[PDB]
Amino acid sequence: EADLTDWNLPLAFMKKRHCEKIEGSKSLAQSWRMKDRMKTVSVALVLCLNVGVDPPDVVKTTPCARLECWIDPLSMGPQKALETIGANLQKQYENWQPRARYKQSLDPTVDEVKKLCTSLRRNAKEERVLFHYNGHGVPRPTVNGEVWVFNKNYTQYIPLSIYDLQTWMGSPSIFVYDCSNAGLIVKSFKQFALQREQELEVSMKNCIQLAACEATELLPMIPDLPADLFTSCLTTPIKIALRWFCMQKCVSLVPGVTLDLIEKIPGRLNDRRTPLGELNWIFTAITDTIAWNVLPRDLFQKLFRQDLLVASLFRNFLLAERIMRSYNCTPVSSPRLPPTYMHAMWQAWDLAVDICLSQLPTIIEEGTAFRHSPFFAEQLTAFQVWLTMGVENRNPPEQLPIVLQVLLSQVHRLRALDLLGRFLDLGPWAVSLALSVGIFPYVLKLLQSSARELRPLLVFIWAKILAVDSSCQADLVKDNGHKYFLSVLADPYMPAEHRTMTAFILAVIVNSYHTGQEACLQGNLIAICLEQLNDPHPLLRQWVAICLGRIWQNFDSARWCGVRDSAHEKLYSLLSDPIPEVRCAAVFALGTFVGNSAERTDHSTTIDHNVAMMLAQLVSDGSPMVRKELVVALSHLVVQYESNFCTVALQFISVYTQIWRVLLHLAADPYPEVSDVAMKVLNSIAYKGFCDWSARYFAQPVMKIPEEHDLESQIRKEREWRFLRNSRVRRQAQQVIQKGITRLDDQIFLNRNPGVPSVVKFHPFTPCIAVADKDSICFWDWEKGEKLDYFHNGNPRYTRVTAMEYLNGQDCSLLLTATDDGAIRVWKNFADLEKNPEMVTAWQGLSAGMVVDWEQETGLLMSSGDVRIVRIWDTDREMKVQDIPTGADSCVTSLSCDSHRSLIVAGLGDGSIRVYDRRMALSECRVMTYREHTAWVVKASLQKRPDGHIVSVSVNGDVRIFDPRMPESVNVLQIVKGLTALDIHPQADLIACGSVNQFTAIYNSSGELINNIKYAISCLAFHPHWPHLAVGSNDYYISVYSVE
Amino acid sequence: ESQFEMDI
């Protein structure tokens, strides 16, 4: 009951909550477009490995473990070992940047270093240089960086200067120091840079430094580790990582696995399907995840994205920190990072390593196939779990860097793409995070893969990215991505949802980049859109029309292609579409087509005039969206027509005069926004948007189930309670009628009103009185007498309110007002004018004034008056329905709708009583007339009896009941005299009787007279369902009478 | 181009 009371009826204006929601968007966080792509060009390897010579401060020897680059120099001798080690160092660096320029010095002195640095600077003056200093054979550094370089005589220590080194390499640069007291060098470096800056007031911000350990500590002398531990960690992330694992673990959990097998693990570092390949992939994923989840974005983008070598070195640095911590060394870097050895992700690494190694023995011994770990599957699972309920007010997922890695392979790509799509379906903030990690440059590569099954995923992802970030610098039209989407659109078997998203994408890239303008013609996009104009789906119709409108902007080639194929011939058929959004899209595309085609004029002036007149027909549409678009489209045509209006406007102040009349009509039409624009067009001539509303749709969630289906939401419990309340009030009204109607000598309301209360109406359930005078509507509390705010209708001066009605019982309870000039306005909150009148619409009918009767069971507005016909509009489509012809030669005072018999009920000013049957052919809907009257007929209506007998009153006062199927009457009552219409309320069996005197001669439905009741009459009315009268008087007051 | 290789 509570639902059906109002939800068996159309709610005509629910769309009005969205039609005007025209908006743009906020700015985007800057920026994923990492334009700064500075790179490393050359590497200088400076070795001081003076094999066979121990500086005097060396403590020796048993645990010295003098293993360098996995070489033991004692087995080769002082010269072979040095060259061999240098070769291995070169190989270790080539694994990370094979294109680097190689430069090497073995025991250089002074001029050798100056010349090296100068030559490298000359090779690339703007790019980065890496300077790697070993120092193992050199005494502990001093504040100046003194080094044991000499002509094979140790007594020539040669003091050096960090300041001078900075001078030689003034370019952006990266320094690596393997010195014992390495931090001392960094401190001196910074102090000298400051000194130089101060001297320049009469390089600090460009250098990156990695030091093995702090200035106050020495590198460990451990018999089982390589001497060059820091270098090994930075250049060979595996190897030592596994050796450490074997040594560090207190109690091994994998019996039988030791170094003898670790050094026999097969495979290439880059062979993704081997043990080492998988381990390198996992290592990279973990170290990137830690960096993402620890550092601020300002550092993350600079260190892990701008340069391949910098990112690799810092990625390995985190490992060096973790390992060297256990030996009382603290690696030092500049810029300084927060500590990371505490992060939980390192436990995952150890687990993965443990799992791998348990298979190593048998694979070596028996040759069993290698099985892959579940690492990425579990990480994807955890992400999927997070997605269960994501909100903005939460920490972002910690695993986005893992998804990025998964997308690079061909095993879990489909799952990662699905989960990414689901993530991106959240509001715009979700997209920004995805952009900040670098999905974009990878999905651009996936866009051109040979796979076909990926189509709906790449389409969805790109639809969301473009919906949020349309600024992408033409990447989809510089490369072949646009061709992909054209093919996607072409596929006749793809679901409409994806065709719609593809059409959206194409519209965006065409209007956004101004380079896709030729490509969309090379692929015959126009032909595809024209074929697709007949698609039944509303959104494909809208977006295809938008694509065509956007194509026909400033193209010369598809000015000609447009005219050549008579594209407009098909677009105007969309002007018949029941849905106003499609009509708006069609008006946009058609107006743009002609406005731009007219630049040639030539023979196309034939088209120019015809379209102008086809648009003229749309003045009858009634929709404010279509109407506004009509005004804009006409203005676009006016731009071209002004060349001839310069000699036509003088007449206004023969298609030109028709256009003048159309624009004048549109200006006159009661939509001030439209009127204003139309007047600006008319004035401009005399003196001399929708696409964004539609576009914002795709930025919303679409996988979300709307609140309307949430059976526990407060909005449902509250609305249902209020619905029951209203129903119970109706029941109270029924009970007071059923208990018996007595003389109406009780009182409810008396208040002084503004103006003359000529129209008095009440809400079906809510005790609120709505009374109109000529110009304005006042409102009152039906029971308390409290005065409510009034609302001036806003109609032109000298107009008059003719009729008022309510449209729905509970939810869409709008107040509709009709006037003599045809204006029909609807407002949502007569109920709450104190805070927001909330105007709904402002239609105009009748192309007696205006009399209306809207059919709530059908959603139809019926109107008559000074047109001599009956007009029907579909208020659920914003479209004219029909003009109903009549043989009458006079106007009417009626009208009344009979929704159960499809009958139009009138009395006529010519004295006859005429009714119409909506089912008859529209030549004349002749059913009756009745011919027992000659004087004008006043308000008439049908009785509650199933037969459909009609009550009709003459201006002479005669009251007569007529037979619904014969021209003869049923009876004559003569209840009242003289010219008094009978307002009857069948539910209450009450008959009102107004007069020139200050009283109402109330009768019962039986015709019996009750002595005149007092609390010139202006208006008679009844509160629906209640046996209570209301009368307005020409003394500026209204009153309400009640059963005693 | 890309920092990481893709098995396109």
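So for chain A, numbering is Swiss-Prot's, and the shown residues are 18-219, 236-686, 806-840, 958-1116, 1125-1292, 1303-1331, in order.
Determined via electron microscopy, 3.4 Å.
Using N, Cα and C of the backbone, Cβ positions are placed for all residues, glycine too.
Record note (Swiss-Prot), mutagenesis A:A560 to F: In alphax3 mutant; abolished interaction with GTP-bound RRAGA and recruitment to lysosomes; when associated with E-597 and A-635. The unchanged residue is displayed. A helical conformation is recorded for A:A560 (mutagenesis position) in the three-state DSSP classification. For A:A560 (mutagenesis position), the same-chain residues that are 6 or more apart in sequence and have a Cβ closer than 8 Å to its Cβ are A:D598.
In Swiss-Prot, a published mutagenesis experiment is listed as A:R597 to E, annotated In alphax3 mutant; abolished interaction with GTP-bound RRAGA and recruitment to lysosomes; when associated with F-560 and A-635. The local packing around A:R597 (mutagenesis position), expressed as other Cβ atoms within 10 Å of its Cβ over all shown chains, amounts to 10.
Around the Cβ of A:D635 (mutagenesis position), a 10 Å sphere holds 10 further Cβ atoms from the protein chains shown. According to DSSP, A:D635 (mutagenesis position) sits within a helical segment. Record note (Swiss-Prot) on the mutagenesis of A:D635 to A: In alphax3 mutant; abolished interaction with GTP-bound RRAGA and recruitment to lysosomes; when associated with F-560 and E-597.
Taking all protein chains in view, 20 other C-beta atoms sit within 10 angstroms of the C-beta of A:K1097 (mutagenesis position). A:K1097 to R appears in Swiss-Prot as a mutagenesis experiment; the accompanying note says: Reduced acetylation, leading to decreased activation of the mTORC complex.
In the three-state DSSP classification, A:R597 (mutagenesis position) falls within a helix.
The secondary structure of A:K1097 (mutagenesis position), as reduced to three states from DSSP, is coil rather than helix or strand.
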